[PDB]
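Below is one structure, written out as structure tokens; comments come after it.
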Amino acid sequence: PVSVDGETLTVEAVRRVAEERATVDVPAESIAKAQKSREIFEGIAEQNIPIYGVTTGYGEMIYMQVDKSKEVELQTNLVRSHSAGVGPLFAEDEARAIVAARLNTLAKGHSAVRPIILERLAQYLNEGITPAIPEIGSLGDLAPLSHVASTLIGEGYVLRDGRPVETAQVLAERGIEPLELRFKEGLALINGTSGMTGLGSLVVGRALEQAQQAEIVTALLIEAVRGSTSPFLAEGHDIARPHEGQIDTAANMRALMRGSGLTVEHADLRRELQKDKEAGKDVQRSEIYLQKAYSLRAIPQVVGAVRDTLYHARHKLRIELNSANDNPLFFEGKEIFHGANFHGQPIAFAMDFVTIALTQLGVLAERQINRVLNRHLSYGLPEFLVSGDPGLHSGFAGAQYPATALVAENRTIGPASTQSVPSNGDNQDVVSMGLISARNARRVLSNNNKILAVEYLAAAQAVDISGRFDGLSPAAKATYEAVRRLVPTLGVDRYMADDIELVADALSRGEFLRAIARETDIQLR
Amino acid sequence: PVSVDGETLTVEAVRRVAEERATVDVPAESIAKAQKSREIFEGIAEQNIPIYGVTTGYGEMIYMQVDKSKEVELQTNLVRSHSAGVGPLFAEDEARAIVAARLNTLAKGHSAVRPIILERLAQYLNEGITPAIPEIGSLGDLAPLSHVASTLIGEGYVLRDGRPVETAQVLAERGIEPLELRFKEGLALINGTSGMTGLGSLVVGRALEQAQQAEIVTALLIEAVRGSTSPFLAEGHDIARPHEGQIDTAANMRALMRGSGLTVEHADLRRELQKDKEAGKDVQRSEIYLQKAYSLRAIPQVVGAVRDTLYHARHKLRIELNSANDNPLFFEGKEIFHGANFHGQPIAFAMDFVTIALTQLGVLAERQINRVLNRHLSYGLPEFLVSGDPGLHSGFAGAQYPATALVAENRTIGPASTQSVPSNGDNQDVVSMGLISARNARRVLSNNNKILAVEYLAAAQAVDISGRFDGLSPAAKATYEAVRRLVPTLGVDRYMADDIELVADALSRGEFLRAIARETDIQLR
Amino acid sequence: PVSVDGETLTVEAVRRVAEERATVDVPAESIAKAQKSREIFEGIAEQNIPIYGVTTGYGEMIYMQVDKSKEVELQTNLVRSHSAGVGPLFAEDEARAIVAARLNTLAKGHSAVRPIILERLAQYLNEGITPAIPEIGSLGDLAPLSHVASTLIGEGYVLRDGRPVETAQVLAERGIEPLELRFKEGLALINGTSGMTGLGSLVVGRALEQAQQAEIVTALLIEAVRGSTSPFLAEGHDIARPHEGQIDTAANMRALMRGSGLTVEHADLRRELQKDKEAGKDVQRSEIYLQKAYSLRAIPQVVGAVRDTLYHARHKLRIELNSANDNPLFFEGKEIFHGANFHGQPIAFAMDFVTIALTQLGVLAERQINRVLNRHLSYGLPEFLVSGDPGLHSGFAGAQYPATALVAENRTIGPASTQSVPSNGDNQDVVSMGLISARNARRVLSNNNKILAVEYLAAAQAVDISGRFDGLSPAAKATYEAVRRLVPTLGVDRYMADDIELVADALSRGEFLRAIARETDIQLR
Ligand SMILES: *N[C@H](c1ccc(O)cc1)C(F)(F)C(=O)O
Ligand SMILES: *N[C@H](c1ccc(O)cc1)C(F)(F)C(=O)O
Ligand SMILES: *N[C@H](c1ccc(O)cc1)C(F)(F)C(=O)O
């Protein structure tokens, strides 16, 4: 079970609830802290004193004072008038992550909402009731969260087999009686960063697994091309350049290639090269390369930088997940806090940074593909990995194009966290556009799986063409088998699309990270 | 019927074939010119002389000389090895536009393909056989066109109710015997810009209708707010600043508001303002604005600039549609032309420019929405168009957000025509990424319909709140009725998403352009 | 004196050396380490053992084996052939930061450089010999570092009065004998990230001061328009949403407005509303805003997010400064390390994020300017801060434009860390472009000072027009006076460009941060 206590929720926890339908539980302590903050708050709203969104209009219309006698209407009109989302609907897991983020937020106890709201949200998650949430509308997350809030009151739509269905129907067929929003409840359900933070959580968690799966195929490729292990030696990172991510990537690369009979040690390389040099020449040519190209050597530095960005994003997301990103807020013994914790700037930036970092991860993976397919660049491998008569067959020549194209495409994706546009009578004069940033990172993550899919297939192909299977390390063999289990060796030319999408789906499921765990002792950071 | 003669095909013609399933016909003359270019070419290939893609390997593997005895295999291996597309599938109309563009290209007669290829392509279009074409893979359009070529040989997949189905099955169930590719036919079917040019055609055609529909709601809005007609007077454009698009937009605005009883003439404005000024004051305040804000005045200049960009794009597309964008090429009495007419740079640029122009069209539409919803900015209209008790009801306050958000999103879309990345052993060292550019423009076009949807609804709402219906011009009344036919006046607050998507779908169908044509004499440029 | 030991250098220290010309000293322990490593390495090189860039060609030409008899020539040809920088030259302070970063890198003792090289770079810094370094060339920093390396051997140019002067002459004048590059010294000098790390250090250090100065004006503005203090209450951050930067910004704002007679507490706002309301009916309008717009309420969340980004960048830069970003590397008792520690991905990413963060800092400042100039949003202040008769005078109307334009300009600056382009026979197939990333950030930083300059002038003007000087807090009176000491109150309209440039310059040297330190007891985070 996952404890949604507004204090200890983690990015991985969110993914379990969202992706693996893990049961959720709001601890008694959170319910208690919620019921008590609600109790006090109600006594305040009963005196009809000015409170944003409770006894006043919303946004710019805050100058409008509303009498407590309207309590339920004010909250309902809000949820309805703001359910203005457009575009595609979020997938089931994305919608669950968002709902989980809003629940954790309210579970912190400063939102002044009745316990049944938390209970009803936890119920929807546990009973598989997923709101239909359109992706566009959030300025950074009113619209998206309004569609969620709608379902709690028997309105809006819920997801069922990919399509939206009236909430009223699904609820009636559940024996669940919709709720009636009271003081501040409508506002609290929609005034937060749960959309960008929920989706961001999924993206960053998966981004880290992608970094791992990139290291996994990179290792296999390095073995298949008989690269040097020098670039990954601990001294060059742990000692000479202590960036956390760099140290982690190098450690993972050393572990992945451990036991390989194909990789080369620097000592052997220079000795081999030394034997190759004559004594009378001041300058002489050699076919031996003491060092390989950047794409097969600067891995610790590049993927490591990506990891650093991802670590920073996860840290921000963890703080956010367990924060009262709502307004106004309640603190026992104090005036009602009127601030802007609903402003997603910290997540907007974090996700924009993830978009950039993942784009470079893809750039690296595509150049490695180029490396293995180019005869002048690959170590003893036929052009474009053609196993038969080249020219007559193109081998992987056509498969490189989608990878190359996705790099160009990811590069057309610009930062959204800096594109605020003033709205609502200039009341919202500076916003974060955070959910766009999150959707941007998701897109790159998705495109990267396709790029990586081509690389995984190319690597497995490089293995059988060279006849180097037996030399592969235990991990490389596991990776190879995982690919071959999905797609066979490329003999004559054939329709490629199905094979690529098959491997890319596997990557999106973390299937290669699983193969390593299930087939080796290796523990990847 | 649409004549696909490789000489006179127009962007509108492509849309008819693609969107309205208009019958296609390859004229006897084109078939003749095709059979004759094929005849001669065959005599050339029979001498086993070096010809790219016919008797040699493809791309970098052109150094590989292939014997004519392989004819069919070479062409088939090519189509299969290059069907490496990934991502979503193009919709039925998009796939039809692409196929139509490839047919027109071959119909020009310099591709040296057998007539049955043209006949079979025309057959697929006329019989409703739509290839399943994944959107990603083209470097600017091998992969996408390879998926098309696959279906001609009974391979790959075809679209059926949104899903891909094996071509072999569908063909067998059609009594159609797949084709067998011969000398150069596989290469000719995939070596062109038909993907970006086919999709570009649809986008630009629809872009022009969007410009018209933006002018339509802008006119209604100007009437509803009682704006001045001064900005649209012919002298200010036809004489003072002769940009084609500017002249066209102003002419359309004058025609649309013709007969309005709400608009104001400059003469009346200054007279009204003159009566309002005292004689003893050197400087005095007034609530009268002789001029309105840019969003309700710089329409000719802004939408006109958009039109200019769109006119330029359509011109490029028309030239491209009727060009031999293929390689190598055949010209009677000459050596086989080995060039690069498959390079989509002219379309890549054109579509990137359309992406930019349409983004600004959206920027303008969103500020007009802001204009009508802001009490301090709208002419005698309640805040956020709330017809009842503001504050208690938010009216259109929540509806502005998706429009504002889409502007920010369109701004994160960067040019693709400059992002070439070298591939295929540096053989393709400079590409255009044109299909990405085309998909970029499509996205903005799609987002703009949502922005416009909010504006159309806001305008109709501004009409009933002000009680100005009776004053609307014949065209404004037609536009108003068209909206009300889909969505009712906004009384109390209510779920907005459905209403917005309903109007946006209508816009994507050109429903408002239709209302004007069907309800008025007005002829819009 | 700043200790350059390759272990403890800080960004702050880098600035002292670069901006304040603090003296540099390589500690004896570092000299001893470098000496020992040099002697051991020399013994290895003397045996003609294959070592990258010592006994082999460079980059792709690593396959060329060069005899040790060409020691000096090899290192020298490298520096010359790579001194291909173009574009403007870095300023004195920027060039010193680059030299400083390189010196610290070599001082770590893993570069196998003779101690004299450390001594000479130190001497250039301590004696004011500044390399003329072209800003463009680095793929991320060979070209720019090669121009620096050139000056050590008496070649290239030295900067003087913004003009380049042949090094040989300068050294001849100062009485210094150029050095002769020995094994690996040419490569060690140019094979690192000192260009982006040096420049990045200055930028990040100043960016933090810019965040402080943004908080300083914002505090003054808030007092000038009597905004609420509820948004900065500790429990809303320290407790509710503990993002480090957010907590710091709130804490700073709290300290800045302490002792103000103009700011209002939420308790007051609600009491004023409670009284303004006369419970006769349910819904009523009020002129009182219980909460202010985002630009005056979301300060901790937005500037806090910027701080978070800057803290991460500073942390990455601190690690990088004290790293052996060079290749190959010497580790006693171990094989020579052949990796890629010269790859700037970690800093390239870091600076791209700083570019993004600062852009948003400017977006916020520009909207705050819009706030006080717009009569509908200023809260009683005259339109455009005109003190005389509006219309006849425009006041600050024209001054807003450069600020607005700069926001647009900063948004046209895209990430560079993702724009790698393969070069050098594909040996450098994945680079970082980090120096471009650092210059992008410097540009936004510079542009922001202009935006803030207009805001500082507008704030002070608002103080004057409202006659609220006496009600200002101590910090606010100090900020106000600092401005007034440079620019007079705006009476009649007048040329504004000199006034803005004067305050923009004051901001670039941190004069406002200094006024606070000198006039108050406030210590800002
Ligand atoms: N997030 C609130 C809000 C603003 C505007 C509309 O239409 C709905 C909700 C808020 F106002 F911004 C706030 O909580 O301060
Ligand atoms: N468009 C051709 C091509 C190149 C590469 C691959 O793999 C398939 C097809 C061409 F080579 F570029 C050409 O026609 O010149
Ligand atoms: N930075 C080195 C380099 C590369 C290319 C050229 O032309 C000069 C120097 C290196 F190669 F990258 C290296 O491995 O250090």
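To match Swiss-Prot, the residue numbers of chain A are left as they are there, and the shown ones run 12-151, 155-539.
Positions of Cβ are set from backbone N, Cα and C atoms, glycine also.
Noted in Swiss-Prot for the protein shown:
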| type | residues | note |
| --- | --- | --- |
| ACT_SITE | A:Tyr63 | active site, proton donor/acceptor |
| BINDING | A:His93, A:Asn205, A:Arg311 | substrate binding site |
| MUTAGEN | A:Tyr63 to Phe | Complete loss of activity. It does not affect the over-all structure of the enzyme |
| MUTAGEN | A:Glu71 to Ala | Despite a decrease in activity, it shows lyase activity over time and still produced some amount of beta-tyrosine |
| MUTAGEN | A:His93 to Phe | Complete loss of activity |
| MUTAGEN | A:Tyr303 to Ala | Despite a decrease in activity, it shows lyase activity over time and still produced some amount of beta-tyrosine |
| MUTAGEN | A:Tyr415 to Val | Complete loss of activity |
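Annotated features taken from Swiss-Prot, shown on the structure.
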| residue | record | contacts (Cβ under 8 Å, 6+ apart) |
| --- | --- | --- |
| A:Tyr63 | mutagenesis position | A:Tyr69, A:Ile73, A:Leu201, A:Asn341, A:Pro342, A:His352 |
| A:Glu71 | mutagenesis position | A:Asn438, A:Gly439, A:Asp440, A:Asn441 |
| A:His93 | mutagenesis position | A:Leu156, A:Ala157, A:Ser160, A:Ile204 |
| A:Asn205 | substrate binding site | A:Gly64, A:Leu156, A:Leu159, A:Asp340, A:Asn341, A:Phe356 |
| A:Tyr303 | mutagenesis position | none |
| A:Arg311 | substrate binding site | A:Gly241, A:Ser242, A:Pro245, A:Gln305 |
| A:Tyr415 | mutagenesis position | none |
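In sequence order, A:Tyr303 are the recorded positions among A:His93, A:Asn205, A:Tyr303 whose C-beta falls under 8 Å from a C-beta of chain C. In the three-state DSSP classification, A:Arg311 (substrate binding site) falls within coil. Filtering of the recorded positions A:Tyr63, A:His93, A:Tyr303, A:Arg311, A:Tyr415 by Cβ separation from chain B (threshold: under 8 Å) yields A:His93, A:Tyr415, ordered along the sequence. Taking a Cβ distance under 6 Å to any atom of ligand 1 as the criterion, the recorded positions A:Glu71, A:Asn205, A:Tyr303, A:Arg311 reduce to A:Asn205. As a whole number, the greatest separation of Cα atoms within the substrate-binding residue list A:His93, A:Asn205, A:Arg311 is 52 Å. DSSP classifies A:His93 (mutagenesis position) as coil under the three-state reduction.
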